[PDB]
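Report on the structure given below.
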Amino acid sequence: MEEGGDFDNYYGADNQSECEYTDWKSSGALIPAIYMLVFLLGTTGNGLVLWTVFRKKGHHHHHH
């Protein structure tokens with residue numbers, strides 16, 4: 001449970017219901033909800049790193 005009761009509980013603020021500190025412009029609720037299950041899925045860095053092999057054969061023009 002990691003109690004660690006000292007200065008990490010309602011001791012200041014921590015935005016309890018602000019919802020107006022990083023939403024007043026909605027820039028961190030629609031971007032971190034798609035670029036996740038996508039950016040690291042439809043590629044994961046294995047599409048622009050491996051598939052290349054099937055192309056590095058001749059950056060110019062193969063099909064001799």
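Please read every residue number as a count from 1 along the shown chain.
Structure determined by solution NMR.
Every residue, even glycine, has its Cβ placed from backbone N, Cα and C.
As a published mutagenesis entry, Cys19 to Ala appears in Swiss-Prot alongside the note: Decreased APLN/apelin-13 potency. One mutagenesis experiment catalogued in Swiss-Prot, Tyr35 to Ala, is accompanied by this note: Decreased APLN/apelin-13 potency. Decreased G(i) and beta-arresting signalings after APLN/apelin-13 induction. Among the mutagenesis entries in Swiss-Prot is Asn46 to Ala, noted as: Loss of beta-arrestin recrutment after APLN/apelin-13 induction. Small decrease in G(i) signaling after APLN/apelin-13 induction.
In the three-state DSSP reading, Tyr35 (mutagenesis position) counts as coil. Rounded to a whole number, the C-alpha distance linking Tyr35 (mutagenesis position) with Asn46 (mutagenesis position) is 16 angstrom. Cα separation, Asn46 (mutagenesis position) to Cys19 (mutagenesis position), rounded: 37 Å.
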